[PDB]
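What follows is one structure encoded as structure tokens, with my remarks underneath.
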Protein chains: 2
Amino acid sequence: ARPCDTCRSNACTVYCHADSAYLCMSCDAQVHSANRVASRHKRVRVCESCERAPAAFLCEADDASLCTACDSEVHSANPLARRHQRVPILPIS
Amino acid sequence: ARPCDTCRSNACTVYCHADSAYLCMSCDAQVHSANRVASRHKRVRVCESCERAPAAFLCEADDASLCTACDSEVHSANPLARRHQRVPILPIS
Ligand SMILES: [Zn+2]
Ligand SMILES: [Zn+2]
Ligand SMILES: [Zn+2]
Ligand SMILES: [Zn+2]
Ligand SMILES: [Zn+2]
Ligand SMILES: [Zn+2]
Ligand SMILES: [Zn+2]
Ligand SMILES: [Zn+2]
């Protein structure tokens, strides 16, 4: 688990490309509630496997939101995993 | 909640448009594991608000998968709800 960039006691949960930062949910709230400009920053949940990279693909069959590398590694393990249909995740808010 | 169309003891959890049927998870597995043709059917989870309609839009802020009617009713209540970004939900498998 990659730690939060703006505090000490928590592991990250979200990633913001605009700030190039990995934040726990509390720090996400503290940072992007300050004003409207920050509130317009698009953020994405962290990968649920490695928890070190922004999530990029949602697989409902796996019930998992994974980053690019983890998506490729999970769905190259065998022909059953390959058949899984994944949907790209988009940053929001 | 809407009952499962193929059994009497469970509430539905998914909707299959190809079968025009609301199904619980047990009956979903029973119906679509019958053969390679039925296994291709794409199914979607049931709306989390009304629990009677197929989910059409995912809202991460509300942490909710809603049908079109529930989506509009939730996100037209006030200008704060209107700001929520929702993504279309795609049936899978
Ligand atoms: Zn933090
Ligand atoms: Zn930011
Ligand atoms: Zn990952
Ligand atoms: Zn998968
Ligand atoms: Zn059933
Ligand atoms: Zn079906
Ligand atoms: Zn509904
Ligand atoms: Zn919402």
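Numbering of chain A is taken from Swiss-Prot, so the residues present carry the numbers 17-109, in order.
Any Cβ shown, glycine's included, is placed from N, Cα and C.
Look at Swiss-Prot and you will find A:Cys20, A:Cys23, A:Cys43, A:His48 tagged as Zn(2+) 1 binding site, backed by sequence analysis. Under the DSSP three-state reduction, A:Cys20 (Zn(2+) 1 binding site) is assigned to coil, being neither helix nor strand.
Within the same chain, the residues at least 6 positions away from A:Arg59 (mutagenesis position) whose Cβ sits under 8 Å from its Cβ are A:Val30, A:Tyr31, A:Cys32, A:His33, A:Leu39, A:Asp44, A:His48, A:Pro107, A:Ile108, A:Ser109, listed in sequence order. In Swiss-Prot, a mutagenesis experiment is listed as A:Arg59 to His, annotated with the note In co-2; late-flowering under long day condition.
The Zn(2+) 2 binding site annotation in Swiss-Prot covers A:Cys63, A:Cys66, A:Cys86, A:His91, and the record cites sequence analysis as its basis. When other Cβ atoms within 10 Å of the Cβ of A:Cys66 (Zn(2+) 2 binding site) are tallied across all protein chains shown, the result is 14.
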> So, in DSSP terms, is A:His48 (Zn(2+) 1 binding site) helix, strand, or coil?
Replying inline: helix
> Considering only the binding-site residues A:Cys20, A:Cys23, A:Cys43, which residue has the minimal Cα-Cα separation from A:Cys63 (Zn(2+) 2 binding site)?
Replying inline: A:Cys20
> Hey, for the Zn(2+) 2 site built from A:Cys63, A:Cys66, A:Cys86, A:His91, who else sits with CB inside 8 A of the CB center?
Replying inline: A:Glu64, A:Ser65, A:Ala69, A:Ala80, A:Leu82, A:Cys83, A:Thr84, A:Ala85, A:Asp87, A:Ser88, A:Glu89, A:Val90
